[PDB]
Amino acid sequence: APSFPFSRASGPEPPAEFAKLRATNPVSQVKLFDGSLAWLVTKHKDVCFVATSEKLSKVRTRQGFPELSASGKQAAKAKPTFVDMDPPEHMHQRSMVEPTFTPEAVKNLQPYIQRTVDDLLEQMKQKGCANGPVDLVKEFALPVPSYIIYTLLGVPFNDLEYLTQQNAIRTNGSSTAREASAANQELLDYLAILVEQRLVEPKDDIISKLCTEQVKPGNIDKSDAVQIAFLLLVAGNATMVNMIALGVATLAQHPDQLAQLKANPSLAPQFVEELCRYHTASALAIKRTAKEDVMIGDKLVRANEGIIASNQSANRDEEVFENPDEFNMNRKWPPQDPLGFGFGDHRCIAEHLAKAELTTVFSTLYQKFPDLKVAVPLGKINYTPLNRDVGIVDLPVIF
Ligand code: HEM
């Protein structure tokens, strides 16, 4: 059984194993870091089954849960938030914060999203690139989702820049463990204090809604509110940063499609849909353990055996998406959903917010900077390490 996670075939490409497994052995066993075996599911139809089957559990203290690293094994010990819950606990807690992320709520946020993107682009323009390329990640891709989610949570404007840097330090590949866990503690301590404050004078933010509607009535206590706030911050931010940078890089690699977006910014939504299928930047979140024996394809998955469902592989599934390895924002979409945001009850709470952020970015960026160019040869883009989710560490641009 091969070791899993697999390595990406190159900087921007999924692991090569997935295409072979889809063709010859679509439900197979893999070996995890601790020697245990897990089932790997690779076809779109089977990923959807794993994401919705009531015989499968997300509870991480169940025997067989497929932790992929040593830190996940010990993180399993903490009191769970709704990301690690089964029904009915899952939606009981998820519904406490879902109101901010509905399509109606995200529609009302759209002027604020546009203003955030506008302001940060104008700052980048004023900084200029007269003294060399600027890092699109540091200058734009990082602050855009960071400022927005921090602001929704209730962080005051003056604290955004420091806290944006701390959260980046958490996930930066060159941070030592001491740097990353210090940045983590910094974030937790700040949120605890913000929860204390909002308990005394609520404002109009997510933390205030939790304090008023759930902590004070006694449905949760303030430490749960901290954990939930922390989950909403760290679950998708690094992914958002990577998607923005990957979109720029992808467009530099497909000049004809960038020219179409320049001449018709209304194609941004279609570009975003294809971006999220092609570059599946969160590919290791759909994991389960079997509560009962369950049959998947031609395999029997025994109770207490772990399952990993690759939505990255599903998004390249030849049986669903014609020419899946071509990036084509003009593709015709089948009836099946792309699975960039997962599937079923656990499907990304922030799907609509994420798409609205991405859509706002790519309908504005090249109107503001029509001559935006990646400043290094495309073969020299600094992608994330091949053993991690696809992403871009830094992206020097001129404009
Ligand atoms: C392009 C950006 C993003 C992508 C591709 C993405 C992707 C995903 C995926 C694949 C999952 C697993 C869903 C499943 O288990 O089926 C997920 C879950 C989740 N994501 Fe995101 N995400 C993004 C942005 C965000 C943002 C901005 C936030 C928070 C503001 C967020 C918060 C969450 C949470 C809380 C969950 C767990 C939901 C649950 O288990 O009920 N994500 N996301």
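We're sticking with Swiss-Prot numbering for chain A, so the shown stretch reads 5-403, in order.
Positions of Cβ are set from backbone N, Cα and C atoms, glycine also.
Feature annotations, reproduced from Swiss-Prot:
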BINDING   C352  heme binding site
MUTAGEN   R64 to E  Impairs interaction with NADH
MUTAGEN   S73 to A  Decreases the NADPH-dependent activity
MUTAGEN   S75 to G  Improves the NADPH-dependent activity
MUTAGEN   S75 to A  Decreases the NADPH-dependent activity
MUTAGEN   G76 to A  Decreases the NADPH-dependent activity
MUTAGEN   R174 to E  Impairs interaction with NADH
MUTAGEN   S286 to V or T  Impairs catalytic activity
MUTAGEN   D393 to V or L  Impairs catalytic activity
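All protein chains included, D393 (mutagenesis position) registers 19 other Cβ atoms within 10 Å of its own Cβ. With a cut-off of 6 Å between Cβ and the nearest atom of ligand 1, the recorded positions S75, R174, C352 reduce to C352. Calculated from their C-alpha atoms, the gap between the residue listed as 'heme binding site' and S73 (mutagenesis position) amounts to 22 Å.
Here the candidates are the mutagenesis positions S73, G76, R174, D393. The one whose C-alpha lies nearest to that of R64 (mutagenesis position) is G76. Remark: of the mutagenesis positions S75, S286, the most isolated position is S75 (fewest other Cβ atoms within 10 Å of its Cβ). Cβ environment of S73 (mutagenesis position): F37 lie under 8 Å away, each six or more residues apart in the same chain.
Inclusion criterion for the mutagenesis positions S75, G76, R174, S286: a C-alpha placed within 10 angstroms of the C-alpha of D393 (mutagenesis position); this criterion is met by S286. Between the C-alpha atoms of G76 (mutagenesis position) and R174 (mutagenesis position), the distance comes to 15 Å. DSSP assigns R64 (mutagenesis position) to coil in the three-state reduction, placing it in neither a helix nor a strand.
Classification of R174 (mutagenesis position) by DSSP places it within a helix.
Long-range C-beta contacts of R174 (mutagenesis position), restricted to its own chain and to partners at least six residues apart, with a cutoff below 8 Å, comprise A184, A187, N188, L191, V238.
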